Amino acid sequence: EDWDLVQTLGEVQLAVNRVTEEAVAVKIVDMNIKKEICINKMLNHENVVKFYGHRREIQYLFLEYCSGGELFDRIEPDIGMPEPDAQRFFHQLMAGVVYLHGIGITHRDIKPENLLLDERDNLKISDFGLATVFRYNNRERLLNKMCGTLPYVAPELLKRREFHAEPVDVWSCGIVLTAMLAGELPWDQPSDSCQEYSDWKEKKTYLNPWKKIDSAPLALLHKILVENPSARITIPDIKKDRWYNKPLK
Ligand SMILES: c1cc(-c2cnc3cnc(-c4cn[nH]c4)cn23)n[nH]1
């Protein structure tokens, strides 16, 4: 029953059980947090950070501990990571996202800061403070709230009053893939005012980060980073992508 607050992780602390020595993460929030707990209660997947419980003393959330830390730290600046590790993390990111979308949940803030790694280096999607329901009773609800982080955010979120939830997450996963591959973020935001975004739209891939990316992965990125959320590739189709299914190492 008794957990020692060993150290601060993120506030968030690592907790080690007094008897077991088991490690768990405790998110400390002094009074969005009611919804974060609700959503956590629905989630069970090996690519999502497991929820253990909560106690209302200041609110305390008990979350799986990931020794590996954030994926952000596995990306070398201006370099990225070896293509096979990227693909592996991407396969796990996809499995995690498929799951969430299956139980009608959208994370809404997918970035390497929120993708934790366990001891086996297995990816876990983390932090559902911005997540919301986009399907209930088999009924889809369009989203209108602006959420996320600007480099990661999809273009429709900027230019449209309402948008579908799933293509938004798919876009951020592609930005994440781009970061793993090139060790850099392509633009500050996906807007025409942004010069870098325009260059991509114009297909100038001889520029960075795209120049650092092999043709097979890049072909997938062309499918993912499509301005029209209706034309954008969907997850079931990412699954059929050649690079996605390319044996690596
Ligand atoms: C930064 C965060 C972490 C880490 C390791 N395990 C966890 C579990 N949950 C979190 C977390 C962070 N925000 N909300 C939950 C961070 N973790 N490591 N480095």
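Chain A uses Swiss-Prot numbers throughout; the residues present, in order, are 7-16, 22-42, 51-76, 79-270.
Using the three backbone atoms N, Cα and C, a Cβ is placed for every residue, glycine included.
Record features (Swiss-Prot):
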- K38 to R: Abolishes kinase activity (MUTAGEN)
- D130 to A: Abolishes kinase activity (MUTAGEN)
- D130: active site, proton acceptor (ACT_SITE)
- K132 to R: Strong reduction of chromatin-associated CHK1 ubiquitination (MUTAGEN)
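Reduced to three states, the DSSP call for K38 (mutagenesis position) is strand. In the deposited model, 2 residues between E76 and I79 are left unbuilt, and the Cα atoms flanking this gap sit 6 Å apart.
Across the unmodelled stretch of 5 residues from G16 to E22, the Cα-to-Cα distance comes to 6 Å. Across the fold, the C-alpha of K132 (mutagenesis position) and the C-alpha of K38 (mutagenesis position) stand 19 Å from each other. Measuring straight across the break, from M42 to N51 at the CA atoms, gives 10 Å, with 8 residues left unbuilt in between.
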